[PDB]
Amino acid sequence: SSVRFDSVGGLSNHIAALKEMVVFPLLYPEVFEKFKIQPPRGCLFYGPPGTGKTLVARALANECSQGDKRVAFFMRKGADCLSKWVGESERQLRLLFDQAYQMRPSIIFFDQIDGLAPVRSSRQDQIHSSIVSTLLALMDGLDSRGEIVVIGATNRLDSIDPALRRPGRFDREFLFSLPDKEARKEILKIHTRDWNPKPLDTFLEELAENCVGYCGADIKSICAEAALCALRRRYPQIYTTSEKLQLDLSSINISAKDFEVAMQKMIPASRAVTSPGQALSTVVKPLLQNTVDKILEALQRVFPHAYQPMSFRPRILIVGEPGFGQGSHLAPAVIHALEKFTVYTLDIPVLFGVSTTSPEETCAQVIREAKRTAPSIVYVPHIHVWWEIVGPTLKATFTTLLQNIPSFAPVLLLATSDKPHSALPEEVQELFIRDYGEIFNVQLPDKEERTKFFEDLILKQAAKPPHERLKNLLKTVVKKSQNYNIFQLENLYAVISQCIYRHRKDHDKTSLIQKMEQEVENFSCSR
Amino acid sequence: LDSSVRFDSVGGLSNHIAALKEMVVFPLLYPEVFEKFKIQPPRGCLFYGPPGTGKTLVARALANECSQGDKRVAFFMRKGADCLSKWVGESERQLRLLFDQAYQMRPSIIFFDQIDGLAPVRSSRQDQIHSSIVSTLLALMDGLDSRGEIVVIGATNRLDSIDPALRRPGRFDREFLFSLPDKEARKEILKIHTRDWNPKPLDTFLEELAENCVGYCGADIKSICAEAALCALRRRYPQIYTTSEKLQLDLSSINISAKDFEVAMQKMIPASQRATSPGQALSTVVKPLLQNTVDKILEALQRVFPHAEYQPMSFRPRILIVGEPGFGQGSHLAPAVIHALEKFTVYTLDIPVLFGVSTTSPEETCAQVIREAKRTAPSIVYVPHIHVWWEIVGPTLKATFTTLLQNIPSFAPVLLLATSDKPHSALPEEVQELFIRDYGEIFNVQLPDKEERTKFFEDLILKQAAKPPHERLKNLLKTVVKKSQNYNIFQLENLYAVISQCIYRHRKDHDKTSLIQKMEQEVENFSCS
Ligand SMILES: Nc1ncnc2c1ncn2[C@@H]1O[C@H](COP(=O)(O)OP(=O)(O)OP(=O)(O)O)[C@@H](O)[C@H]1O
Ligand SMILES: Nc1ncnc2c1ncn2[C@@H]1O[C@H](COP(=O)(O)OP(=O)(O)OP(=O)(O)O)[C@@H](O)[C@H]1O
C-alpha cells in the first residue's frame, strides 16, 4: 500500500509509454486540442506467468490516487459480473459504466479477462455471446463514453474474441517477458534495500548469473528462504519445544552458504516442462570450454547478433561421430550461454508426447510464436533420426513452412546430427550449404585439457586430512587415455573416485595406493 | 453526440448512402409520385461486415442530419440487449411499448444496434426466452394491422446467426455489404480526419502514404495520426518524461513532419492481420530487381483476365507460372501479384491451412472455401507449389477438387492461380490437361539482366560506401557485377547480406582503404559457387 513506481525493475519503456495515457492529458491539456487528438485510451497486458503484471496496476493506483490531481479507481474480478437473474447479469455492466462516468475521470481495471470474453461461437450458451455483445457495444457505440481508461490482463492472448482487438476498444498490447541478467540485479537491489549488514554489490553481481530461468516471484521467495535457513543454522533446537524461548537477534547474519543451500534446495518456475538449455557441469568444465567458445565464434561469424546488424537465413549444424557427446553435452550449453533469446524446443517427445492434438498444428504454432518474438531460436536435435520417424505429411508441412519466413528476420535453425553429411539423405543436404559455412566438425580434445580433467581429483582430492608415485600414476593414465570417447572418460573418473570413496575411513595411505594401481591396469575400457 | 457530422465527413460509401435517403426523405419530400402507383417503398435495412468500417458512424451521421432539418422525424436506439426484463410478462411488453411510442410520433426510425445478440436463429436445444422474443418481434414487425411508415434498421457484426425468417422482403429486405476501403476511400478518409491542420499536408504526400497503408480498416488510420502526434512530441522535448512536474512549452516547434509517420507506422499492425494474410509487398531491397517482371506478369494476366483494368466478358480464367527451383516464383512473385492486385477478396488454399486446423475434415474446408469464394465473385484462389502439393493429397481429395471445380458457371469470373518448379511436361497428365498452353495459360521466368543487378547493388556499394558519421569503388562494382552472371536470387541476396556485414563491422573506423582492402579480400574470397 506504499509502492510508487519504485519497486518495479527494468520496465522502462512500458512505464514511460504508460504514463502518457493518464497523466499527460491532465497535465498538459493545452496540446491535444491543438490537433484534435483524443489519444488512445486502452491497453492490454499479457505474458508468461510469474512476470509481475498486477504490480504495475498497484503502481498506477497508488501513485495517481495521492497527489495534485485525484483520479478514481475501480477494480473487477474475472467473472464477477454474472448473477442469477437474467436481465441484470448485463445490467451491472451498464450501471458500472454510468457510475464511473459520473465521477469522471476514473479508471476501470479488468483482471483476468480471458474467462470473460471468449471467442463468439454457436457451440456454447448464448449468454456468453450476450455479455460479449453488450460489452463490445458499450465501449464504443453511439455515445463516445469520454474520459475512461480500460485495462485488461491475461496469460493466453489468442483466446480473446477477434472483434475486441481493434483500436478504440483495446488499443495497445504489451510484452511482459522473463527478466534478463540486468533486471535480475535490479530486483535484488530492490528487495535488499532495507538490510543493516548491506551486502556488497559485487557479491550480488556474481549472484545474478547463476539465477537463470528465474522470474520475479522466485527471486522474492529465495530472498525469504535464505534468511530462514540462516536462522535454521543458528538455533536448531527450536524445533524440539512446545513453548516459547528467548532468542537473541544479533547472531543470525546472512552468509554465502545460506544462499547456496537455498539455491540448491529450490527450483525455478519454468517446472512443468524442461528447458533444453542447461549449464555444463563443473565436473566436465575443464574439457569443453574451448570447444564451446569456438562454436560461439563461428556463430558470431554467421549470426552477428551474438544502424542494425543484418543477416540472411541464419542456419548452422553440429555433427560428429558417435560418442563425442555432441548431442547431450555441447548444444544445451550453447543455448544456455545464449540466453536473452527465447528458445523453442521441437523434437520427438514434445510432438508425439502431446495427444488430443495434431502434430502439424503445434508445428505451425511454434513457428508462429517464434516469428512473433523475433529474434529467437528454433531447436531440433538428432536430425538423422528425426527425419525417419515422421510421415510424409509432416515432412511436406515443415519443409514448406519455413520458406515463407521473411528472409531478413533473425531466426536461427540449429540441429545436431551424428552420421557425417555425406551419408545424410538427400533433400536435407540441400538445406545446408557448407561451402557457405553451415557445417561445423567436432574433434577430440588434446592432452592439456585431458590432464586438467584428472589432476584435481588425483592430486588435491587424492590427499586430504581425513606420495610421489601419484605423479607416475597420473602420467600413465594420461598416456593410456589418449583415444577414448567422452563416455569412457567420465566412466574412468567415476571408477577412480569410487575407490577414494571406499577408502574413506582408513587413516593411513599406501593401502589405497595399491588399489588405485590395480584399478589402473585391471580396469580397461573396451574402445 | 456531436453536430459536426453532416454526411460531409464520410468518404468511400457513396452507393450505400445514396440508396439510403431514397427511403426516408423521398416519401416526405415528394409525396405525390409514390402514390401515383401506390407503391409503399421499402422500409427496412440491415448492415453487416468486418470489424470497423463506419457502420455505427453512418447511423450517427444520419440521426444528426435528420433531426436538425425541415422534418423532425423522431429517433431511438436500443443496445444489443437493452429490452430484457426480469418479469416474465414484461420482457416482451417492453418491445410493444417501444413500437407504440414510435407510432404516436410517426414518422420514426428505430435503430437496433448489435442485433446479433438479440435475434439468434431459433433452436430447441437452448432456452425458451430467446425463441419467444424472436417470435414476439416478428409477429409485430409486419403482419395484420400493418406497421405504418416507420423504418427498421439493424447493424450487426457477424451475419449467419440471424433467424432466416427475419430475412424476408418486408422485415429485412435490403442487406448492405460493408467492405475494407480501397485506395481512393483511404485517401479520402485521410483527408477527412486531418481537415483542420495548421500546415496543410501536400496531396502527393497523401498519395505516397496511402500507397503503403494496406489492410488498414477505417479506424486504424484514425489511430495513426494520434500515434504520429505523440511520436513528434516525444522526439521534440525528450526531457519531459522524467519530470513529474509542470513545465513550460513553446507551442511552435511542435510541427509534425515526415519520418514521423514511418516511425509511427513501425509500432503498429492492422486490425485484420492480427489473427495473417497470404499477401506481402516486395521488400525495400528486392523491388528494383523484380519490378519489371511483376509488371510483365500483370500485363499478361490482363490479356487473359479482362477483370484487371457493355461489359468485359470472360470464360474461366486460369494461369500457371513456371520457373526453375531457386528462381523465387513462389516466395517473391505470387505474393507480389496478389498484393498489387488488391480490391479482390482472396482465399489461399495451401498445406498449413489444409492440415493445420483440427476438428474439420480437409475436404470440408476445401468445399467451404470454394463455396464462399463463388458466392462472392470476383475473387482468387491461390494454390502455390503444385508440383509438391499434388503427390501429397490423397486420391479422394484430388477427385473432390477436380469435380468441384467444374460446377462453377462457365462465365463466372473466378480465377485460379498456381505455380510449379518442374517444367510442364514432367507434370502428371491430370493437371497437365487442366492447362491448355496454346491458349496462353503458361508464363515463363527469366533471370534479371545486367542493368537490374547494377541498379540492385549500386545503392549500397557506391552511395553508401562513404557515409561519414573513391576511384576503386567502380572497379569493385564492375568486378562483382560480372562475377555474378549465373546466380539465382538466393545467391544474390546472400551476397548483398555479406557485403553489408563487412560494411557495418567497421562502423567505427574513420579511415578508408583499411576496409576497402577488406572488401577486396572478401570479394575475391567469396567463392560461393
Ligand atoms: N520486475 C519486478 N520487480 C519486482 N517484483 C516483481 C517484478 N516482477 C514480478 N515481481 C513480483 O511478482 C509479483 C507478481 O505480480 P503480478 O500479480 O502483477 O504478476 P502476474 O504476471 O499477473 O502474475 P500471475 O502469473 O500471477 O498472473 C509482484 O507482486 C512482485 O512480488
Ligand atoms: N469512413 C470513415 N470516416 C471516418 N471515420 C470512420 C470511417 N470508417 C470508420 N470510421 C471510424 O471507425 C469507427 C466506425 O466503426 P463503428 O462504430 O461503425 O463500429 P465497428 O467498429 O465497425 O463495429 P464492431 O465492434 O462490430 O467491429 C468510428 O470510430 C469511426 O470514427
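Residue numbering in chain B adheres to Swiss-Prot, whereby the residues present occupy positions 419-693, 695-728, 786-945, 1330-1389 in order.
If you check the header, you will see the structure was determined by electron microscopy, 4.3 Å.
Backbone N, Cα and C atoms are what each Cβ position is placed from, and that goes for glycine too.
The following features are taken from Swiss-Prot:
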BINDING   B:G467, B:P468, B:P469, B:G470, B:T471, B:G472, B:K473, B:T474  ATP binding site
MUTAGEN   B:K473 to T  Reduces the ability to mediate estradiol-dependent induction of CCND1 and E2F1; when associated with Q-532
Neighbourhood of B:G467 (ATP binding site) by C-beta distance under 8 A, where only residues 6 or more apart in the same chain count: B:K473, B:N575, B:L595, B:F596, B:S597
B:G470, B:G472 as binding-site residues, winner by CB count within 10 A: B:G470
Cβ neighbours within the same chain of B:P469 (ATP binding site) - under 8 Å, at least six residues apart: B:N575, B:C635, B:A689
Cβ atoms near B:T471 (ATP binding site) (within 10 Å, other residues, all chains): 21
Recorded positions near ligand 2 among B:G467, B:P468, B:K473 (Cβ under 6 Å): B:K473
Same chain, 6+ residues apart, C-beta under 8 Å of the C-beta of B:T474 (ATP binding site), given in sequence order: B:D531, B:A573
Cβ-based proximity (under 8 Å) of the recorded positions B:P468, B:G470, B:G472, B:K473, B:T474 to chain A, or none: B:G470, B:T474
Neighbouring C-beta atoms (10 Å sphere around the C-beta of B:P468 (ATP binding site)): 16
Packing count at B:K473 (mutagenesis position) (other Cβ atoms within 10 Å of its Cβ): 21
Additional residues surrounding ATP, by Cβ distance to the B:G467, B:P468, B:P469, B:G470, B:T471, B:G472, B:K473, B:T474 centre under 8 Å: B:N575, B:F596, B:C635, B:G636
